[PDB]
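**Q** Below: one structure in structure tokens.
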Amino acid sequence: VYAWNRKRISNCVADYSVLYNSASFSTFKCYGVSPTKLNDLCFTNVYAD
Amino acid sequence: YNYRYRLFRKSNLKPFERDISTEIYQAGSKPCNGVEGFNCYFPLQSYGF
């Protein structure tokens, strides 16, 4: 809210197969996919807040 | 709030198709099949006009 926690990552592999430490993402919202199994996305949007 | 659209399909439809397939589908690869859960969901929603 008032001062949210920004972050970023780059130059590494990634997957929705690792998107959360519990697959029950109880506050999640995902135009890609929620935490479970996916592995095929990329962007200049390195942001990871 | 009632003008419906389809948000998930196993593939995009052919020219002028009017398919009324409406099952649950995988965000995680879970065979939820006739039932929803977190990571597997029904395919329709409507504009809040």
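Numbering, chain B: per Swiss-Prot, residues 449-497 in sequence.
Determined by electron microscopy, 3.9 Å, according to the entry header.
From the backbone N, Cα and C atoms, a Cβ is placed for every residue, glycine too.
Straight out of Swiss-Prot:
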- B:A475 to V: Increased resistance to neutralizing antibodies (MUTAGEN)
- B:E484 to D: Increased replication in human TMEM106B overexpressing cells (MUTAGEN)
- B:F490 to L: Increased resistance to neutralizing antibodies and human covalescent sera neutralization (MUTAGEN)
- B:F456 to L: In strain: Omicron/EG.5.1 (VARIANT)
- B:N460 to K: In strain: Omicron/BA.2.75, Omicron/BQ.1.1, Omicron/XBB.1.5, Omicron/EG.5.1 (VARIANT)
- B:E484 to A: In strain: Omicron/BA.1, Omicron/BA.2, Omicron/BA.2.12.1, Omicron/BA.2.75, Omicron/BA.4, Omicron/BA.5, Omicron/BQ.1.1, Omicron/XBB.1.5, Omicron/EG.5.1 (VARIANT)
- B:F490 to S: In strain: Lambda/C.37, Omicron/BQ.1.1, Omicron/XBB.1.5, Omicron/EG.5.1 (VARIANT)
- B:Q493 to R: In strain: Omicron/BA.1, Omicron/BA.2, Omicron/BA.2.12.1 (VARIANT)
**Q** Write out which of the listed recorded positions, namely B:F456, B:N460, B:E484, B:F490, B:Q493, lie with a C-beta under 8 A from a C-beta of chain A, sequence order kept, or 'none'.
**A** none
**Q** What's the CA-CA gap between B:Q493 (variant position) and B:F456 (variant position) in angstrom, rounded?
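**A** A Cα-Cα distance of 10 Å.
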**Q** Out of the recorded positions listed (B:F456, B:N460, B:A475), which are within 10 Å of B:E484 (mutagenesis position), Cα to Cα?
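**A** Within 10 Å of B:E484 (mutagenesis position): none of them.
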**Q** Measure from the CA atom of B:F490 (mutagenesis position) to the CA atom of B:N460 (variant position) and give the result in Å, rounded to a whole number.
**A** 16
**Q** Looking only at B:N460, B:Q493, which of these variant positions has the biggest number of Cβ atoms within 10 Å around its Cβ?
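**A** Selected residue: B:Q493.
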**Q** What same-chain residues, at least 6 away in sequence, bring their CB to under 8 Å of the CB of B:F456 (variant position)?
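**A** Set apart from B:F456 (variant position) by at least 6 residues yet with Cβ under 8 Å, we have B:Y473, B:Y489, B:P491.
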**Q** Give the distance between the Cα atoms of B:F490 (mutagenesis position) and B:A475 (mutagenesis position), rounded to the nearest whole Å.
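**A** Roughly 11 Å, rounded to the nearest whole number.
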**Q** For B:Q493 (variant position), what is the secondary structure state per DSSP, taken as helix, strand or coil?
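**A** In three-state terms, B:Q493 (variant position) counts as strand.
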**Q** Does DSSP put B:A475 (mutagenesis position) in a helix, in a strand, or in coil?
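**A** The residue in question, B:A475 (mutagenesis position), is coil (DSSP, three-state).
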**Q** A 10 Å Cβ contact count, applied to the mutagenesis positions B:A475, B:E484, B:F490: which residue has the minimum?
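**A** Among the mutagenesis positions B:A475, B:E484, B:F490, the lowest count of other Cβ atoms within 10 Å belongs to B:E484.
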